[PDB]
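These notes are about the structure you will find just below.
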Amino acid sequence: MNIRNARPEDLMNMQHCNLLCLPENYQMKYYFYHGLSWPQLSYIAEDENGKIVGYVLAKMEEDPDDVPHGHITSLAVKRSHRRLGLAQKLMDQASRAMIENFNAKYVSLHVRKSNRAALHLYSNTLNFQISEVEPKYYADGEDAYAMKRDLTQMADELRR
Amino acid sequence: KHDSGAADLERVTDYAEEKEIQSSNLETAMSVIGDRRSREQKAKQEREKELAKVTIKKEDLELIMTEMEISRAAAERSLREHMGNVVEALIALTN
Amino acid sequence: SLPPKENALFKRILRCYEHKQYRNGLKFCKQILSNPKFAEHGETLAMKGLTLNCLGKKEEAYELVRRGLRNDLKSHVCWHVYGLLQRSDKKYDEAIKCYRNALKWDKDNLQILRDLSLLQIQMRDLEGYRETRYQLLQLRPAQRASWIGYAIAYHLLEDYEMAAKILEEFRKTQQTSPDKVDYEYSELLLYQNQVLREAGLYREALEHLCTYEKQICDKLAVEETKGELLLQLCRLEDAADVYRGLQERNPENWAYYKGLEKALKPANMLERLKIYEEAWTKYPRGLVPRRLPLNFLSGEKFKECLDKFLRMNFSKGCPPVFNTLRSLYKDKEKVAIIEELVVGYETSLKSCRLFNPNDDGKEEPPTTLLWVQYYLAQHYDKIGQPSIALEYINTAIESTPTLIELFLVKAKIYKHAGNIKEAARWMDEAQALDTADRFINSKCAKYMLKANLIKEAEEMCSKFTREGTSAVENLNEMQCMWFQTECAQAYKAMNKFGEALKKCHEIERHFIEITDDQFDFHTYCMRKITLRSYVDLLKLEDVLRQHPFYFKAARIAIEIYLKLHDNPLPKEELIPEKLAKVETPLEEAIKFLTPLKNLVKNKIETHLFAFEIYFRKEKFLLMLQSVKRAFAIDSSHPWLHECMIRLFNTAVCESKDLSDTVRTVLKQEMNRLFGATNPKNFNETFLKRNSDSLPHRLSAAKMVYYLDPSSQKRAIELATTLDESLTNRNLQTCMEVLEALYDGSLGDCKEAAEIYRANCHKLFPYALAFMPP
Ligand SMILES: O=P(O)(O)O[C@H]1[C@H](OP(=O)(O)O)[C@@H](OP(=O)(O)O)[C@H](OP(=O)(O)O)[C@@H](OP(=O)(O)O)[C@H]1OP(=O)(O)O
C-alpha cells in the first residue's frame, strides 16, 4: 500500500473510510480545517486504484500553558488490510511531521477501553502510555483512555 | 467529551487583527504594478475593441441560444469570435 | 448623525458583531432604539437585522434591514449589511450589487472591498477579484493579506511569472522582521517555489530552494521538490542521493522508487530489480519493494520473486494478499504462474506439511494451508470459476468456522456470481462475529441494500448511528454518501423513483455544502499562510463535482428522469412523490448533466446521457455535439452506435422541417464522421467491424429492429450467440440481452427469452436472473 501525505484532493475519500470503519464521524469542513491548518500532519494509505484503505487525521493541539503537542483526531484502517502495519507506519509518518514543523513534544489520542488490540498496538508497538482515564468519553457512554507518546526519542533520532 | 470539531471550526471565523509590514522600498515596486496593471487594462481594452466592431444579426442569436441551449452572452461571444458566421460558430459550439 | 453618547453605542454593536457577541449586540441595539428620537434609524435597524441573521431569526432580519435600508438608502453601511445578509442565503448576484452600491457612498471603504473580493473569489471572477484585491494593495500596502490576495489572483489566472515577483517583494519584508513566525515563513517560500515550478523556471526554483531550504520547517516538501528539480536539470547523482533519503523516511511511498529509477536509469530488469532488492535488505519489514517488481518481472525472474512474497504472507497469514495480486491478473501469462505455484503449495502442505518438500525448513503450521485456501478461493473467483472457488472457501471453513475474512470471500463469490441474496446472507454472519467493527457492518448493509433490502440495511446501520434519530437521517447529517448512492440505486431498481430521486438530490446538497465550505477559509488561510494547500483546495472546489459519488448520483437521476419523461406516472424538504411527478423531468436531468459536461468529459457515459436527453428534446445540434464528443473517445462504443443510428435516421426521416442553418451544420459535420451511408449499411458495417464482441452485437441487433422492425428473427438471432470465442460473453452482457428481450428493445420475444434464460443459466448456475421462474 502506498503511504503519502494527504492533500485536499484526498479528504472526501478519507471521510468515506471514516464513515465505513469508525462511529466517530465528522463533517467535511472539519477535514478542511485539518488539511488547511496542519497539512504536513495527515497521511493516507492508498490502493493501486487510489482507494484509501487507512488514514490518519492529525492535529496540533493549541495549548499555550505548556509545550506544543500533537493530537490524532482520527485514525482507522480497513479490516481487509490488517497485519500490514499500516496503523504503525501511518502513526510514524504523522508523528515525525509534528516534530519537523511545530517542534512537537508528545502526541495524544483517546481509545475505547474495550478495544484492547488497538490499545495494545499503541501500548507495545508505538510506545503509547496511558496518561488519564476520561470516562464515558464516547456517545456510547464508554470510558476512553487518554494515551500519550513521548516524541523526544524520535526527535533526537533525527537531530543526527 | 468528543467535540466533533464544532468548537474547533469556530476558530476559523474568530476575530483577528490585520497584520502589517515593515516599510522598505515599497513605492518602487508599487509603481511597477501600475505598469503591469495598465498593460493589462490596455490589452483587455483592445480585445473588446475588435469584438465590438462586428456585425450581429439578431436572428442568429435566438437560433444559437436555442439550438445550443447556451446564454445570450455566450452566444454573442461565439459569434463575434467567428466574425459573424453562424455556421462557423454553431459548428465550434458543437465541438 | 448620532449623539456621541448614543453613537458610541453603535461602535459597540459592530465589535459585538465582529467578535460574535451577538446577544450583547442586541443589548446596545435596544439602548438606541428605546430612545424614541432614533427608534427607527437606518444603520441601527440594519445592523440589528444582521445581528439577528447570525441567529435563527432570518425572516425578521430581512424586515429590519430592508426597513433600515428604506429609511436610509444612501448609506454604505445599510447597503453593505444587505449584501452580507443576502450572501448568507447565497444570492450572490444581488449581494454583489449591494456591495457596489455601498462603495458609491464610501469611496475607498476597505472592509466593503474585502467582502467583495471574498465573494468574487467564491464566484471565480478572477479578473474582477484581481482589481478588487489591487485596490486593497493600493490602499493599504502595509497589510499582509493585501499582497497575498493579489499574488493569489495572478496564480489563479495562470500568470505564474508575475505572481512570483509579487511574493518576492512581500517576502523581502519577512527576513528583516524579528517577529517572524517560522511555520508561516516556511509555507510562504514553498508556495513561492511552487509558483516558479508551475512557470517552468526550474533552474531558478532550485537556487531559490537551496537558499530558503534552511528556513523551511517542512522537509518532505524540500526533498520531494529537490529530487524533482534535480531530475529536470539532469543531476542524476544528486537526485539518486535525495531519493535514497526519501526512501529512508517513507519506504512505502511508490514515487521514491520511481524517482530512484529515473535517477539511476537502470539498463534492464536485472539492474532495475537491484533498486528494490536493496530496499528489501535495508528495510526488510517493508512490503512495497517485495510487491512492486511483480508488475514488470516476467517468467523466471517473476516466479522467483513471487515465491518469496506469498511464503512471507501465507505464513504471516496476511488477509489482503490477493488484493495486491488483484491488479496483476490482467496478464494471463502471470496467472498460470500463480495458479500453478499455489496449487503446488496446496499439495505439499496437505501431504508433506510444508511449502515445498525439497526446501529444508521447519514444517509450517496448519494456518498456512488455510491462508493458501483463502487465496485459491479469491483466485478461482476472478477467473470466473466460482464453482471450484466455493469448494475451496467451504473446505476452508470446516477447518475454521470463526474466521470473518473467510465469510467476506464467501459473499464476494456469490456477488460475482449472479446470486446477491445468498451473498447478503453471508455478510450477516460476518458482522455477527465482531459486532463492534463498523466496517463489516457497513459492507453487510451495502450487500443488503443491493438485495432490495432497505429496511433490513437501515437496522444494520442503525447500530453505529446516533440513538436520537433515525439511522437514515444520521447518514444525511454526516454526509454518508456510500449509503445515499447504494440505497438510491437500490430504490431505483425497485421502481421507487420517488425515494431514489430523493437521495440523488440529497447528494447534490452535500456537494453544495462542500462547495460553500471554502468561504470561511479565504480570510483564514491568508491569515495562517497555508497558501499552497489553500490553492489546492480552490482548484479542488472547481472540479469538485467530478468525484465518483456525484456521477453515481447523476447517473441514477438522469436515468430515472428519462424513464419518467418517456412514460410519466431549513431549505425545502425534498418530498419523494413531488419529485417524481415533476412537470419538467428532462430540464431537471440537465441540472445533473451540466456538471458532468464541464468536469468529467473524459468519460463517454457523460455525452451518451447528453444524447438521450437532447434526443427527446429534438435539439439536433446538441445530439450532434455530444455524439461528436463520444466519438472522439470511442468511435466503436455500442451505446454510442445506438445514438448515432437514431441521430442519422431521424435527420433523414424528418429533415424537411429543419432550419436551413441546422441542415448546413448538421450535414457537413455529419458527413465528416458519418460519411455518405444509409442507416442500415452503417449499422451492418458496425456489425461487421465488431462481430466478435457481444455488447456490440446486442447494440446492432437493437438497431436492426429500430430500422427494420420486420427483422425481429434476425435481431434475436444476432444477440443470442453464446460462442465462447466471443469477447465479453460475460454475466453482465448476457443479463443485458435477456433484459433487452424482456425490455421489448428487440420486440416481443416471449417464446425466445425462455431459451436464452435457460441457456444462460447453464453458464452462470448461481445467477438469480437466469433461475427458472
Ligand atoms: O467503491 P466502488 O468503486 O463503488 O467499488 C466496490 C466497493 O468499494 P467500497 O467498499 O470502497 O465502497 C468494494 O469494497 P472495498 O474493497 O473498497 O472495501 C469492492 O466491493 P466488495 O464489497 O464486493 O468487496 C468491490 O469489489 P471489486 O474489486 O470486485 O470491484 C467494488 O465493487 P463494485 O463496484 O463492483 O460494486
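Residue numbering in chain B adheres to Swiss-Prot, whereby the residues present occupy positions 27-121 in order.
Per the header of the entry, the method used was X-ray crystallography, 3.2 Å.
Just so it is clear, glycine is given a Cβ too, placed from its N, Cα and C backbone atoms.
Among the sequence features in Swiss-Prot, the mutagenesis site B:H28 to A is noted as follows: Reduces ability to inhibit NAA10-NAA15 complex-mediated N-terminal acetylation, which results in increased N-terminal acetylation. The Cβ neighbour count for B:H28 (mutagenesis position), using a 10 Å radius over every protein chain in view, is 12.
Secondary structure at B:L35 (mutagenesis position), taken from DSSP and collapsed to helix, strand or coil, is coil. Quoted from Swiss-Prot, the note on the mutagenesis of B:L35 to A is: Reduces ability to inhibit NAA10-NAA15 complex-mediated N-terminal acetylation, which results in increased N-terminal acetylation; when associated with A-38.
For B:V38 (mutagenesis position), no same-chain residue 6+ apart in sequence has a C-beta under 8 angstroms from its C-beta. Here Swiss-Prot notes a mutagenesis experiment, B:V38 to A, with the remark: Reduces ability to inhibit NAA10-NAA15 complex-mediated N-terminal acetylation, which results in increased N-terminal acetylation; when associated with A-35.
With respect to their backbone Cα atoms, B:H28 (mutagenesis position) and B:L35 (mutagenesis position) stand 14 Å from each other. Here the Cβ of B:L35 (mutagenesis position) has 18 other Cβ atoms within 10 Å, regardless of which shown protein chain they belong to.
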